[PDB]
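K.L.:
To start, I am sharing the structure in question, which I have written as structure tokens.
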Amino acid sequence: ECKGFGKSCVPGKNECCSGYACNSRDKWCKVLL
């Protein structure tokens, strides 16, 4: 139940799936590397 990639999410509590993190440019799931 998390965000994979290119999915609107909330940065701060890390709601994205393991490996992906929320960014502040598109406010969605984005891979770290």
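Chain A uses Swiss-Prot numbers throughout; the residues present, in order, are 49-81.
Any Cβ shown, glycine's included, is placed from N, Cα and C.
What Swiss-Prot records for this protein is below:
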type    : residues     : note
MUTAGEN : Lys51 to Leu : No gain of activity against hNav1.7/SCN9A
MUTAGEN : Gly54 to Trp : Low gain of inhibition activity against hNav1.7/SCN9A (IC(50)=2.7 uM), and gain of binding to anionic POPG liposome. Important gain of inhibition activity (IC(50)=440 nM), and gain of binding to anionic POPG liposome; when associated with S-71
MUTAGEN : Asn71 to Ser : Low gain of inhibition activity against hNav1.7/SCN9A (IC(50)=4.0 uM) and no change in binding to anionic POPG liposome. Important gain of inhibition activity (IC(50)=440 nM), and gain of binding to anionic POPG liposome; when associated with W-54
MUTAGEN : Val79 to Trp : No gain of activity against hNav1.7/SCN9A
K.L.:
When DSSP is mapped onto helix/strand/coil, what comes out for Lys51 (mutagenesis position)?
P.N.:
strand
K.L.:
Can you grab the distance from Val79 (mutagenesis position) over to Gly54 (mutagenesis position)? Cα atoms, rounded to a whole Å.
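P.N.:
Taking the Cα atoms only, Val79 (mutagenesis position) lies 9 Å from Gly54 (mutagenesis position).
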K.L.:
Report, in whole Å, the straight Cα-to-Cα distance of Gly54 (mutagenesis position) from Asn71 (mutagenesis position).
P.N.:
10
K.L.:
Take the Cβ of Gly54 (mutagenesis position) and count every other Cβ within 10 Å, whichever protein chain it belongs to.
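P.N.:
Taking every protein chain into account, the count is 10.
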K.L.:
So, three-state DSSP: helix, strand or coil for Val79 (mutagenesis position)?
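P.N.:
Reduced to three states, the DSSP call for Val79 (mutagenesis position) is strand.
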K.L.:
Sequence gap of 6 or more, Cβ distance under 8 Å: name the residues on the same chain that satisfy this around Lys51 (mutagenesis position), in order along the sequence.
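P.N.:
In sequence order, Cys57, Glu63, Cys64, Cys65, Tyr68, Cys70, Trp76, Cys77 meet the Cβ cut-off.
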K.L.:
Which one of these mutagenesis positions has the most other Cβ atoms within 10 Å of its own Cβ: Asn71, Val79?
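P.N.:
The residue with the most neighbouring Cβ atoms within 10 Å is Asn71.
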